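Structure record follows, encoded as structure tokens.
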Amino acid sequence: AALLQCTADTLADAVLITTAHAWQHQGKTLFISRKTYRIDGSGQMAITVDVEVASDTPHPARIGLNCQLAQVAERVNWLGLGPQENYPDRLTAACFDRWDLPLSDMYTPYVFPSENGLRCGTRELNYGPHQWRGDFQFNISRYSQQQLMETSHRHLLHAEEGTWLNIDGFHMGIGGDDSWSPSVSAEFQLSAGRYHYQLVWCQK
Amino acid sequence: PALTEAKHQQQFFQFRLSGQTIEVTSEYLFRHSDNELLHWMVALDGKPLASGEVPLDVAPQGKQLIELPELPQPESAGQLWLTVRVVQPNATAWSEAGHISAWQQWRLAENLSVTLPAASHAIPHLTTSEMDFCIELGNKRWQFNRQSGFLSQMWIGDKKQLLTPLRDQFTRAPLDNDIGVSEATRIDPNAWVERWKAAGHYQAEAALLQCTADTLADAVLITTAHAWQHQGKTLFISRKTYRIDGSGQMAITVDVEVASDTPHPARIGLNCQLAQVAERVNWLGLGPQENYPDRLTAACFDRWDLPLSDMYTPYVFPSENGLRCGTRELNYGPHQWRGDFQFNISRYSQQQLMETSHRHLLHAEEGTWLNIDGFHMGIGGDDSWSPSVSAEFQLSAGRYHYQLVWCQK
């Protein structure tokens, strides 16, 4: 990532932050991310994301954000599709409602580990004192994507320090027509070139 | 215009691009490509960097491989596109020499722009009346009406630029297909138009939810929010931001919410009546003919320049027409717009069109009408007496976002 710009400004009713980053590789710019953060008197933080993807790069697996939270809680509560793990091209069985589960349940112990536990079409997510609102998909557990990616067996993973949170504005389908070729249908690839999403973060 | 779409889909040659190689396939059953020239060419955002020519030699139902010379790897930012055409060098009994019989294009690459705008030595100056907000900067001026919440006028020098305020637009002058009747007698409550009407799309009332102005270090920022309702139902919500900087550019951001239970709208954009009237129209997008979302395969992405007249389709029975999609830059007069949209431009309001039954009865309106769409519904045609727009072409997302930049020279 490369900071293109970062600015702060005071408005009448809030504070406004503006950033722009570029991700490159060997001189090629793959993506551009432009954001705004706006904090108001109510203590809410609104985020706005706008991404540009090079037409000539392979469609990315996802478009979102992430971070490691310090806190660790018991339950997970959300308003979206559930209650099981669901993906864009695998979510017909899911229901839109209010779900509450234990953190443990937010993780899928595939013997061979990888990205898992996602839930789509979420409008509100609650964990700890936190709350997020918008329209996204997410996952949450104690393992970094990196850990997952680097561990070959479920039995070798170990919880990480806090809670890892992945919030996706968009996420690629998973496929499965076969597993030895690209089996993700076009309607499920992130091919738009431009993506936009927003979020609200607060506490209680 | 449709004719072209047809011409293209029916072409006898098919192309595949692989790496630097083009694969040509013949759909002739009996003839050999004996009057065929293949011209190709590369351009960056319209700027031609290289072109070539190759004679075809394909047997009916055969393939021909075409090896490309090392292609240019421009540094500059933009979209790199490859285009091929098939030409008939010699005339035929039913064609002239140099007739184009087939074409195809591909986007080779994209170089995203990471650059930043240089500093302005000044910044716009905000002024607040009770009635509105005034932004000034040099000869330039912009005014937002405080009760309407819209950009009401703008001047360059002492010249006003608009006859009508810039505003959201969710409908269109119905197409034959939208109307969808085969017998004058029988009306279809399921016709788009029927639904739109009944939903109040055509007569919803905008309501200002909010309008604010703020001064930033490098610009002025305007914020609005409106709701369109009808009989107590809120159909849409439009939230915008306008940002004017020291360079005199106005950036617009639109975010729309659509009630899941309302019929998908024909389009999502803005419009206004410009005071000015010019000769030509120049754009960088798909062209050059009228093209719609579900009818644009024959179109090419390039830089086009035509006379205003050509931007209008004289369908005997008048309706929404002349659209061009996948536009990144549009120029008219001293104006320039940039982003990623579709638009149309002519002397007739959608209302006029919608209200006139014959082409011969329309008359040019005062300035120039401009429709800028972030999104637009498909047109259909599987039949014209039922809803024939495929789902992939309906505005069903619920949430839409788009942006634009407006400036002058």
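Chain B is numbered as in Swiss-Prot; the shown residues are, in order, 616-1024.
Determined via X-ray crystallography, 2.6 Å.
Cβ coordinates are placed from backbone N, Cα and C, and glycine is handled just like the others.
Non-local neighbourhood of B:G795 (mutagenesis position): B:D803, B:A806, B:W807, B:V808, B:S999, B:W1000, B:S1001, B:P1002, B:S1003, each in the same chain, at least six residues away, with C-beta under 8 Å from its C-beta. According to Swiss-Prot, the experimentally introduced change B:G795 to A is described as follows: It forces the apoenzyme to adopt the closed rather than the open conformation. Reduces the binding affinity.
In the structure as shown, the Cβ atom of B:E798 (mutagenesis position) sits within 10 Å of 7 other Cβ atoms. In the three-state DSSP reading, B:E798 (mutagenesis position) counts as coil. Among the mutagenesis results in Swiss-Prot, B:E798 to D or Q has the note: Small increase of the catalytic efficiency, when the sodium concentration increases. The residue drawn here is the original one.
Under mutagenesis, Swiss-Prot gives B:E798 to A or L with this note: The catalytic efficiency is not increased, when the sodium concentration increases.
Within 10 Å of the Cβ of B:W1000 (mutagenesis position) there are 15 other Cβ atoms, across all protein chains. For the mutagenesis experiment B:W1000 to F, G, L or T, the note given by Swiss-Prot reads: Decreases affinity for substrate.
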For B:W1000 (mutagenesis position): DSSP state (helix, strand, coil): coil
